[PDB]
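Note sheet for the following structure.
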Amino acid sequence: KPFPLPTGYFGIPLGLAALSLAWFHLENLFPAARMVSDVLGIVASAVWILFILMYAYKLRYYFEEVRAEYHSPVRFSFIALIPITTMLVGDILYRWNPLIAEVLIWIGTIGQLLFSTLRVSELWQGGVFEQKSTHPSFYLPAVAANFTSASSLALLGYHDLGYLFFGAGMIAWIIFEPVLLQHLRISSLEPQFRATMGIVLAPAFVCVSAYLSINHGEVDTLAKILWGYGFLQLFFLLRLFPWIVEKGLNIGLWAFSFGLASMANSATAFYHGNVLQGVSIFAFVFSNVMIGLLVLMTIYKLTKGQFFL
Amino acid sequence: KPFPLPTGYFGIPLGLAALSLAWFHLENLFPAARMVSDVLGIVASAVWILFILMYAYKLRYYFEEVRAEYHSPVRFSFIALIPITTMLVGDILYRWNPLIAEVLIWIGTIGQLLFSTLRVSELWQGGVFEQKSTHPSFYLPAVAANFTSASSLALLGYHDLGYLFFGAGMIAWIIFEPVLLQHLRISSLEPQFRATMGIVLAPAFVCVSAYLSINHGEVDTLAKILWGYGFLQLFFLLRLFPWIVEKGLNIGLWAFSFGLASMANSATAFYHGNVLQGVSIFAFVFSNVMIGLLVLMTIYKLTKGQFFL
Amino acid sequence: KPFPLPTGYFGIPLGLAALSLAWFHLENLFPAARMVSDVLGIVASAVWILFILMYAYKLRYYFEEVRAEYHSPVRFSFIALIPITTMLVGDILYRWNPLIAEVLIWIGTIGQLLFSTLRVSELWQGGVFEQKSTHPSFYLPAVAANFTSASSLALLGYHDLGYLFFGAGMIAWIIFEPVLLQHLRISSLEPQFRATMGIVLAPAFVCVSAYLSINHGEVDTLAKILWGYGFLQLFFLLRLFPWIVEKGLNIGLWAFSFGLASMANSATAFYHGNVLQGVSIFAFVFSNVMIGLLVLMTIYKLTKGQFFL
Ligand SMILES: CCCCCCCCO[C@@H]1O[C@H](CO)[C@@H](O)[C@H](O)[C@H]1O
Ligand SMILES: CCCCCCCCO[C@@H]1O[C@H](CO)[C@@H](O)[C@H](O)[C@H]1O
Ligand SMILES: CCCCCCCCO[C@@H]1O[C@H](CO)[C@@H](O)[C@H](O)[C@H]1O
Ligand SMILES: CCCCCCCCO[C@@H]1O[C@H](CO)[C@@H](O)[C@H](O)[C@H]1O
Ligand SMILES: CCCCCCCCO[C@@H]1O[C@H](CO)[C@@H](O)[C@H](O)[C@H]1O
Ligand SMILES: CCCCCCCCO[C@@H]1O[C@H](CO)[C@@H](O)[C@H](O)[C@H]1O
Ligand SMILES: CCCCCCCCO[C@@H]1O[C@H](CO)[C@@H](O)[C@H](O)[C@H]1O
Ligand SMILES: CCCCCCCCO[C@@H]1O[C@H](CO)[C@@H](O)[C@H](O)[C@H]1O
Ligand SMILES: CCCCCCCCO[C@@H]1O[C@H](CO)[C@@H](O)[C@H](O)[C@H]1O
Ligand SMILES: CCCCCCCCO[C@@H]1O[C@H](CO)[C@@H](O)[C@H](O)[C@H]1O
Ligand SMILES: CCCCCCCCO[C@@H]1O[C@H](CO)[C@@H](O)[C@H](O)[C@H]1O
Ligand SMILES: CCCCCCCCO[C@@H]1O[C@H](CO)[C@@H](O)[C@H](O)[C@H]1O
């Protein structure tokens, strides 16, 4: 029974892929991390292939649904999950086949940049985006995609180009967040969108993870500054969690996985650098437990026919 | 005749304590600064003890008044003055008794973080905070408290944890200020709140003072950048001063003391580092004259029964 | 036939002067750049003298028109073009006469700082500036003027004072842009103002150019971060260009020249530093072609009596 794949489902392979990469970065300290990384990376890649095929089906047979999501000043953002996940799968595959990895990384980089250049800029024409369009999902095309390009290009050796993407993401983040948080303060995000509060966890941690990927894992003043704001936001979101899930636990909670996985990834670098190793251990374990709970809730939802539309 | 202590009065020991610390940092250049520092520190500590006892009385006998201030999306911020001043008094007392200092510093740090995690985040639920709630006082829990933790923890030797608090404050500052200044441009702050424009002086100077405390007094590019924006804001506030006091000079002007004291503190580090020593001298003298005028106006108000509620 | 000079016309000598300085910075790599720099610098200086004389005439004989522009919460910003161009002409003239250069640089620096301190701060009184006043032109007094002071003072040897102005501009930029872009998203900028979207190109490139001028041309992490966001904005504005010129090509397009010239200037430093030399060459050529097109369209407009009011 055909259905149009909800684009947000790409957050699942995104979170798993990012978590694979976190474990990969533990390999030199703890060799057993290699197997955990490889298993997460294969599962993420397989889910990504499936969802890419489903989205190709959506494009072929439900094109007007894609067109409507693209032109929406809110829903367009989830499309950025496609190139973001494509790059992360490339990053995973690099351990086995750098040529294929490089192809995926460049496709995702050119894709995300074309996407933002076409759609993010178009918002500045005014009159379509409304105050109520000011949602955490906007971080995906505006911020997360650039950080992912930055870290992926660094992996391929393009450190200076990586810094360009890094800067685009970092400054875009601090330029958007002020108006997002003011909007949230004034207007209550409706329950149907609240799981996307998890995306608010992502910026600082995705930022510092990308930064450390480009700067050879040097845990410097900037990295520590970023981690601090990251943890502030974590604490805030923990306090907000009962409100986030007021209307029940749902699959949208995968929104938190990107920030959680990036907190795990950045923890490996802090630990390697002998900076706040206790905090690093807590962060790494915490993020893995939470993503583990997402996986278990997702298997549960699947073993009952409550997964796809 | 019992009364509920207005929470804002903690700005008095706050400003005096911060100024004690500024003079403390002049000791190695000018030994006579020691006595001035110690006198300011004892006076600040004594006033703090008195106000803590008064607030304990408020909690015991005027609890509903505290509850109302806590739940207000505007008035809650002044409560952050309590842990901020507790930490600064700890910092003062460190010169005489590090054990007692450490207790006060940790109580104020855990207290402020718990306070923001409970209340600052709760605003993001929407519908309580309004555009008109966008006031300079929000810098206290969001920004100043984190900088104070950063510098206090650095004093105790916890430089990396200090950088985490520093980053939380710095990024929180740049995330809030944009919407504050836009709000002020559009909506005239009512005279009763205008003295709190003095808090707008604080961020850059409290930021750079905390930064220099953590980075061993190294006056680097970041420090100079911060000072520049700090002085811009000083100039702006000087030009605005007749509007700020349109309806008369009042005790609320202690709002300026935190930024003034932090400008004095940071001046000592610039001077030590042989950076802009002339500017440093001007800044240090200017801040002391202005706080001196606050003290004289406050003694005046007291010698007439116009101090407490 | 007397007329009041539209203040925005100062953008012409501004763009040409900035471009002269870009070519000046190519001299050590390519000696022929000297002549191109000198020709652009003489033309910019001559146009600046003419426009200064015209504005002096405006002040003498059309003072109420100046007063109205000054008090406008939108139109005041263009006045900042006067001290900005004065400083850039000083920077040009430094190659021939440092004494005269120093006079112009200090006049423009004191002038711009006095101007912002009087007018930018006055906006914070509220009730005059409206949401609809949130225009790209605000970058001129708030941001561009400080960067120009920073680079001009560095030229004269005042590197630490230069960093103060730099910081004031950089932090002012990130404090304003968030609310500008949110405003543009919600409200369509009217065609008559759209050419000023070109000013949105300026911040990152003017910032990095000023930074590199102060830090001895060291292309570091900050510089690369700035360039990245700069290019993001360039791409966005390229995509937006047909909307910008919906109602036709007009002389207001000189708004883009400051950012274009600064992109050329910063390219020379990236090239010198052997960072992204290919990107540097593209940027330098692109900016010169676009400004060349502005010059040709302007000569065209002049050879038909469609230049002044
Ligand atoms: C994965 C992303 C796919 C998004 C595709 C939607 C593209 C825009 O779709 C349409 O194309 C036509 C022009 O070519 C025009 O009608 C419109 O501008 C637009 O509706
Ligand atoms: C997400 C990975 C690649 C994204 C490709 C997006 C294709 C969009 O397509 C474009 O959308 C524009 C709207 O802004 C339309 O006006 C264009 O004519 C259409 O070509
Ligand atoms: C939005 C927040 C941005 C903060 C930027 C932090 C500035 C980085 O700080 C710099 O880091 C270096 C590396 O450790 C130090 O040596 C420098 O002295 C320090 O200033
Ligand atoms: C990124 C965070 C994950 C790193 C997990 C490390 C867990 C190991 O634990 C640590 O092992 C050390 C030696 O190997 C011991 O010295 C430590 O005392 C112990 O805490
Ligand atoms: C110094 C700071 C003191 C602030 C105390 C006010 C705390 C909240 O007070 C109340 O407590 C009850 C739950 O425990 C609930 O009614 C409410 O959420 C709240 O009204
Ligand atoms: C300022 C120094 C310590 C602050 C302690 C604050 C105690 C707050 O108390 C809490 O406030 C919440 C509201 O956000 C209530 O809902 C909680 O149930 C109540 O426990
Ligand atoms: C919000 C504003 C943040 C600006 C961050 C400034 C970046 C710091 O700058 C860095 O400082 C070091 C120390 O002096 C230098 O060596 C670096 O080369 C310089 O880029
Ligand atoms: C933080 C700013 C306060 C520092 C105040 C310093 C006042 C001393 O003044 C300075 O003393 C020097 C030697 O000690 C002399 O060389 C200087 O010429 C003189 O200006
Ligand atoms: C190049 C910049 C010139 C701007 C000049 C306009 C200055 C303000 O002009 C007027 O001056 C009078 C006070 O002196 C008062 O009426 C007003 O505040 C103001 O209208
Ligand atoms: C742009 C180069 C120099 C600028 C000088 C500006 C002169 C402004 O002049 C002033 O404007 C104020 C308004 O904010 C008025 O209230 C003042 O009384 C008037 O002196
Ligand atoms: C608003 C965005 C501000 C970002 C500030 C970037 C921080 C600068 O970064 C610092 O630059 C130095 C010079 O290359 C490095 O050595 C430091 O290790 C690096 O952190
Ligand atoms: C700021 C950007 C402008 C610099 C333009 C440089 C153009 C020269 O071009 C370059 O010249 C080099 C040697 O001089 C050759 O090695 C290069 O291959 C060639 O690309």
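Numbers in chain B come straight from Swiss-Prot, and the residues shown are 19-327, in order.
So how was this one determined? The header says X-ray crystallography, 1.5 Å.
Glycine is no exception: its Cβ is also placed from the backbone N, Cα and C atoms.
The note that Swiss-Prot attaches to the published mutagenesis B:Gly29 to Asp is: Blocks channel. Abolishes ion flux; when associated with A-276. Taking Cβ-Cβ distances under 8 Å and a sequence separation of 6 or more, the neighbours of B:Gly29 (mutagenesis position) in its chain are B:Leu99, B:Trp272, B:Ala273, B:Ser275, B:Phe276. B:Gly29 (mutagenesis position) falls within a helical segment according to DSSP.
Quoted from Swiss-Prot, the note attached to the mutagenesis of B:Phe276 to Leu or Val states: No ion flux while channel is in closed conformation.
Looking at Swiss-Prot, the entry for mutagenesis of B:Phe276 to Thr says: Small constitutive ion flux.
In the three-state DSSP scheme, B:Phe276 (mutagenesis position) falls into the helix class. Under its mutagenesis entries, Swiss-Prot includes B:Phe276 to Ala or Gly with the note: Constitutively open channel. Abolishes ion flux; when associated with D-29.
Its Cβ placed at the centre, B:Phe276 (mutagenesis position) has 29 other Cβ atoms within 10 Å.
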